[PDB]
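A.B. asks: Handing you a structure now.
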Amino acid sequence: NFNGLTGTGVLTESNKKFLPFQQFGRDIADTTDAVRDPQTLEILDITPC
Amino acid sequence: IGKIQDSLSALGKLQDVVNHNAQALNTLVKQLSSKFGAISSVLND
C-alpha cells in the first residue's frame, strides 16, 4: 500500500522518468504498473506474481 | 516467377486474423473498467 494505492506484486527498480508532479504510472488499458516511494522518491515497477 | 517478388516487396487476409483476435483481447480487458450500475468497479473497494 503506497498512501492509498492498494495492490499485490513484486517491486523492482524501474527505468521510467515521471514528471516532477506525478506519483504513479499506468500502462495501456489503464492498470497501475509503477509507483514512486513517498519517502525515497524512487520509481519502482510492479510486476504480477 | 521472378516478377512475383516485385509484386510483394496482398497478405491482408493474414493480418485480419491477427487483428480480429487482438481486438477481442483488448476489448475483453477493457470491459473490466465498467461499473454496470454498481457503486464501484473494484471488488476490494
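Numbering of chain A is taken from Swiss-Prot, so the residues present carry the numbers 542-590, in order.
Using the three backbone atoms N, Cα and C, a Cβ is placed for every residue, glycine included.
Not my notes, these are from Swiss-Prot:
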type	residues	note
VARIANT	A:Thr547 to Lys	In strain: Omicron/BA.1
VARIANT	A:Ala570 to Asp	In strain: Alpha/B.1.1.7
A.B. asks: How big is the Cα-to-Cα gap, in Å, between A:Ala570 (variant position) and A:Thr547 (variant position)?
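C.D. replies: Just about 18 Å between their Cα atoms.
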A.B. asks: Is it possible to get the count of other C-beta atoms within 10 angstroms of the C-beta of A:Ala570 (variant position)?
C.D. replies: 10
A.B. asks: Write out the long-range same-chain contacts of A:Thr547 (variant position), meaning residues 6 or more apart in sequence whose Cβ is under 8 Å from its Cβ.
C.D. replies: none
A.B. asks: Tell me whether A:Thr547 (variant position) sits in a helix, a strand or coil according to DSSP.
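C.D. replies: Looking at the DSSP assignment, A:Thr547 (variant position) belongs to neither helix nor strand, so coil.
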A.B. asks: Helix, strand or coil for A:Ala570 (variant position)? Use DSSP.
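C.D. replies: DSSP assigns A:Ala570 (variant position) to coil.
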